[PDB]
Amino acid sequence: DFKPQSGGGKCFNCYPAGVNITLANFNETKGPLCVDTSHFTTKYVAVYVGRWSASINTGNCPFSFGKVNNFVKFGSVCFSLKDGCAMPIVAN
Amino acid sequence: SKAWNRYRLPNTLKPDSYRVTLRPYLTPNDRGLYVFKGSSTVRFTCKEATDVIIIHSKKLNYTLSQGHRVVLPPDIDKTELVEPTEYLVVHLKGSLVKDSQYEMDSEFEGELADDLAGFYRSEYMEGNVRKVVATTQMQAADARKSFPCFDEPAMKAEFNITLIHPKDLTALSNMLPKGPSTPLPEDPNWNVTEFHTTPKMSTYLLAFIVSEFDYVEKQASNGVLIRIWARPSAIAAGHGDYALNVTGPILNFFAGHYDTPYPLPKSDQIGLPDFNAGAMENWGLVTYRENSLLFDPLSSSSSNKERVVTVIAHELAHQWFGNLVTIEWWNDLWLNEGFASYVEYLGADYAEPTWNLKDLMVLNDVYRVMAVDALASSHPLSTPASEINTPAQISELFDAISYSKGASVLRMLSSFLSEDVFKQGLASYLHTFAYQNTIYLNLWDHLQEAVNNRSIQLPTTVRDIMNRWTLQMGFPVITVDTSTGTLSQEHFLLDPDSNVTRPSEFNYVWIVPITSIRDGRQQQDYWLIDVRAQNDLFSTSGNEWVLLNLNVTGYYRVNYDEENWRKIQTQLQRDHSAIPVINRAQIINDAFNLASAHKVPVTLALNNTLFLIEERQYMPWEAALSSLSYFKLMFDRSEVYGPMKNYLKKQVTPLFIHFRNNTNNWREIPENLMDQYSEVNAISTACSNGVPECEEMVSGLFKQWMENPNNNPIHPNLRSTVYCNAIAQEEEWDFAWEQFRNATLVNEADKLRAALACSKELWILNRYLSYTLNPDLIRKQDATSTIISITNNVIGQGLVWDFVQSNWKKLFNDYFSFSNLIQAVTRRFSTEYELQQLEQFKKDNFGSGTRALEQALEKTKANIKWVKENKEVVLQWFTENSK
Amino acid sequence: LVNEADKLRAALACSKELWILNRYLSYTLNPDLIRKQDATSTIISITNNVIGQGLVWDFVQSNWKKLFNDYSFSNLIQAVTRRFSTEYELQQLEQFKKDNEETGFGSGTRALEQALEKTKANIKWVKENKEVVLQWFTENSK
Ligand SMILES: *[C@@H]1O[C@H](CO)[C@@H](O)[C@H](O)[C@H]1NC(C)=O
Ligand SMILES: *[C@@H]1O[C@H](CO)[C@@H](O)[C@H](O)[C@H]1NC(C)=O
Ligand SMILES: *[C@@H]1O[C@H](CO)[C@@H](O)[C@H](O)[C@H]1NC(C)=O
């Protein structure tokens, strides 16, 4: 989620307002959320307006969020909003 | 006559710094006034030993200090406000010692009237709150009215501005905010903002804005910060996006063109909900109307795009020429606004290079003002500086001549010089006189020097030629006798018998550059420097022909012998692509205007339309329609209107079919703006003249819209035409009426308000007229536009005439714009019937329109004769071409 | 056949094209196009067309001196005026009188006075009823 700055004194565009980003049932006090079960699915939920948009970058990973659901097999995987290989989200 | 009897300052005082504080109280006071507190100190140097202070001040309640309005350095004797000249006059007891700097300081209060003059306020509805904005309009005369100053363009000085506003709001001025906004220690409900010192600038260019607008921002590659401000609700819809998209490229264009990087650090643009003019260039805080800065791709036409980009290019052009090098006195005004009026067309060219916009300068300025200057009642450009003194005498300069003739003559200047030499000259001028004041003669000095360094050949000095054009009214019609290539010029007076009152020190002899082409090949430049000359370059034989004034860069009309007109027509019908697009409009409009002067048979002007049967370009269709409007308006009640309509159908029928193919049954617009305009002209003309295809296709679109009230199928470019034509064919009118009552968007409300006048049913129109009196049905400022729209409908003519004959003393004594109203209502008049009725209406009884009534009489007499002179021949011609 | 010629001479007035109507008026003066015998009633038929009301009124009020030498003015002036329903149209009628009675009006000389009376009656009658009648129609027409 994010919003434009708004309210009559601000850039509509210079930087998002009210950012909120979450990883489902990741608990920071419990570290990287690992994929234990034989199968997993990766799902994205936009929450944000106007010509604002956002997406996830590959970062350095050899694969992308979502794309991994096309039957890529691994020995193990774990996900975390804290640092593995990075993949930054970019708003535009 | 004392100094405060005169309307000019003495040159004995030169200011050299300013400070301002302003507190707009946007809430009304107990007595319902809106007031601001202001403080100011100015530092000034005594240029000549003196003992009295003379400074502009208007409509200010001052505060007395030391028993007097101001504090000074010998003592002050007394202080007075000489209202008829707006001077604060402050006698010193001693004499102010020369070559010394002194503060004059004051504190005062003023009114935020909504007068659009000075520090006025504007109010607008946002959501359901009547928001209030404080703004500034300071065109020439009003700058003093916000704070005391030496309010002259030549008296340039440096300003520090400080603002104090309700904490919620934001403040703006020419510079950036010097540090963030701080709560006022007197009351944290107020903020305080200070700005960096302005450069050396003239008082008429300040701006102060306090507002709740919100902005969209870009950083230019040149490093300047550029920033569109508008209503937050408007900006969230992205309506500012287009402005920010174009403003970068244009700025870097001018940075190239003047060889001079942009002088300020920022470039705010602000779109106000209402404004008197369209725009004002206030240095680095450029101000526009909503409808001339914001753009919505979902509702505005391509015409809105070209208006937006054009206006932007103009007001940005002022940011160098005009604001960096300023005019010495208002008598030179034509040099600024006309020059910018030129460059705007080059500016937009850079931003949207696929639209060929440079061509429309011909329609919109050259020919828009040739028809005005072709009168003995015109005036030259360079009036003597002593003639302009009072604010009325300054304000009168902002007219069609000062803009468009200035544009035309400067275009011609840039064309007989090499354009790169004009660039070099202009750049050298701006480099030399930056931050100073100049007269036009300094510009023509710099051009003369650059021409010499390039050694461009000219028959005389540039000063000579441009004074031949600058300071005498009118323009020549050149006359060629191709049988020998003899050449002559004479002053083109549209009424060939009008008495010339104003003399010419050159007896109306110009020097004229004449580019020309022969059989599609460009010939070499020739100069005319006399009433007559001969040159074999214009002699012709056999099938040879000549055309003059290529691309109509030259500001003069052209005439040829009959045989040469036949040759040109033959070429043009054989292959019109051989003759440049602009010149095909030129060769029409010349024929018509010459015909009105009895310098040629009208049959010739009509002949020149013949080739249009296979023309596709926008320009010549536009020029033809614009001339033939006179014929329609004169004959639309006569029998002659019968054949004429059929003729236009024949002419326009193939063109319509072309677009029907080339738009896949109207499913997409052309990609080129000129082609979109040609589309609109095609559909409009062919439909209104009655091709059967329109009564089906436009009706179909409109009924499809009625099936989809929220989901309008009609592309915004077509809207205004299809609306009116569908209305021309009750339930549609009532549908459009309920739409209008529900209409939220002003562009659409206007388009509907026009289209509803296209109805055929007299009871509909009479209802409309009755509603024109109901302030809730139509906003009382706009009733006149409705009356005019109903008047131009041929069925409504007599209705509106009898209506005004009924209501005149009413709406005169209590309404407004009687002038153009009377213009609209009378211009159909063409026989002694209505002449008698009109003179009776005079005798039976006009505000500002009083002289317009005289105008109506005058042209009516001409109309009376003109129809008598031409009807049968025109009729015989059209019936001939009726086939 | 004279019957059909007259049916057409009437029906040509029912056109909605103003320029057709005015060219028809021009032909209405041309005796070879339509004979003096019936020009007057053709103008009356134009007046019956609500669009022709304006044409005929401004025509007659601006050129009646021509018609006065030769055209029957009585019923023509009746037909042209009978739509008048406003004090302004009363003013127009009385000024046309003051503008032209210096030549009289022939057979119309009394009829104009009658019209001056009846128009005044119509004025008040409209004032007496425009709202109520509108109300009725606005209801029962549903
Ligand atoms: C306005 O006043 C507030 C306090 O009311 C202050 O914090 C702020 O910096 C000031 N400026 C703006 C733009 O709000
Ligand atoms: C600006 O105009 C260009 C036209 O070249 C277009 O490609 C672009 O999408 C527009 N908008 C922005 C934000 O650049
Ligand atoms: C004339 O104008 C056209 C633009 O319509 C331009 O392409 C052409 O180069 C111009 N030629 C001259 C000689 O000015």
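Quick note: numbers on chain B are straight from Swiss-Prot, i.e. 68-139, 147-803, 806-891, 896-925, 930-967, in order.
Per the header: electron microscopy, 3.6 Å.
In case you wondered, yes, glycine gets a Cβ from its N, Cα and C as well.
If you take the C-beta of B:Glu291 (mutagenesis position) and look for same-chain residues 6 or more apart in sequence within under 8 angstroms, you find B:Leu299, B:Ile300, B:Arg301, B:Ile302, B:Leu318. Record note (Swiss-Prot), mutagenesis B:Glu291 to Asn: No change of receptor activity and HCoV-229E infection. The unchanged residue is displayed.
The secondary structure of B:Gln293 (mutagenesis position), as reduced to three states from DSSP, is extended strand. Listed in Swiss-Prot as a mutagenesis experiment, B:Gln293 to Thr is described as follows: No change of receptor activity and HCoV-229E infection.
The Cβ of B:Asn356 (substrate binding site) has 26 neighbouring Cβ atoms from other residues within 10 Å, across all protein chains displayed. Under the heading substrate binding site, Swiss-Prot lists B:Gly352, B:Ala353, B:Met354, B:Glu355, B:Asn356.
In the three-state DSSP scheme, B:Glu411 (Zn(2+) binding site) falls into the helix class. Spatially close to B:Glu411 (Zn(2+) binding site) yet at least six residues away along the chain are B:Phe472, B:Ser476, B:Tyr477, B:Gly480, judged by Cβ distances under 8 angstroms. Residues annotated as Zn(2+) binding site in Swiss-Prot, with experimental evidence given as evidence: B:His388, B:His392, B:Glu411.
Sequence-distant neighbours of B:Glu389 (active site, proton acceptor): residues of the same chain at least 6 apart with a C-beta under 8 Å from its C-beta are B:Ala353, B:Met354, B:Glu355, B:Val360, B:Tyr362. Residues annotated as active site, proton acceptor in Swiss-Prot, with experimental evidence given as evidence: B:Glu389.
Under the three-state DSSP scheme, B:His392 (mutagenesis position) falls in the coil class. B:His392 to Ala appears in Swiss-Prot as a mutagenesis experiment; the accompanying note says: Loss of aminopeptidase activity.
Counting only same-chain residues six or more apart in sequence, none has a Cβ lying under 8 angstroms from the Cβ of B:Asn818 (mutagenesis position). Under the heading of mutagenesis, Swiss-Prot lists B:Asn818 to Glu and annotates it as follows: Very low receptor activity and HCoV-229E infection.
Cβ proximity to the substrate site centre (mean Cβ of B:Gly352, B:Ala353, B:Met354, B:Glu355, B:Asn356, cutoff 8 Å) flags the following additional same-chain residues: B:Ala351, B:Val360, B:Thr361, B:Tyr362, B:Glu389, B:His392. In sequence order, B:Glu355, B:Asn410, B:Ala414 make up the list of same-chain residues 6 or more apart from B:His392 (mutagenesis position) whose Cβ falls under 8 Å from its Cβ. A Cβ within 8 Å of the Cβ centre of B:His388, B:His392, B:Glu411, the residues given for Zn(2+), is found for these other residues of the same chain: B:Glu355, B:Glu389, B:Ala391, B:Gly396, B:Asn410, B:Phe413, B:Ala414, B:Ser415, B:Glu418. For B:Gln293 (mutagenesis position), other Cβ atoms within 10 Å of its Cβ number 12. By a Cβ separation below 8 angstroms, chain A lies close to none of the recorded positions B:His392, B:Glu411, B:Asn818. Separation of the C-alpha atoms of B:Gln293 (mutagenesis position) and B:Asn356 (substrate binding site): 21 Å, rounded to the nearest whole number. Under DSSP, B:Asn818 (mutagenesis position) is assigned to a helix (H, G or I) in the three-state scheme. DSSP gives B:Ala353 (substrate binding site) a strand state. Sequence-distant neighbours of B:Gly352 (substrate binding site) (same chain, 6+ apart, CB under 8 A from its CB) are B:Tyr362, B:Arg363, B:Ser366, B:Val385.
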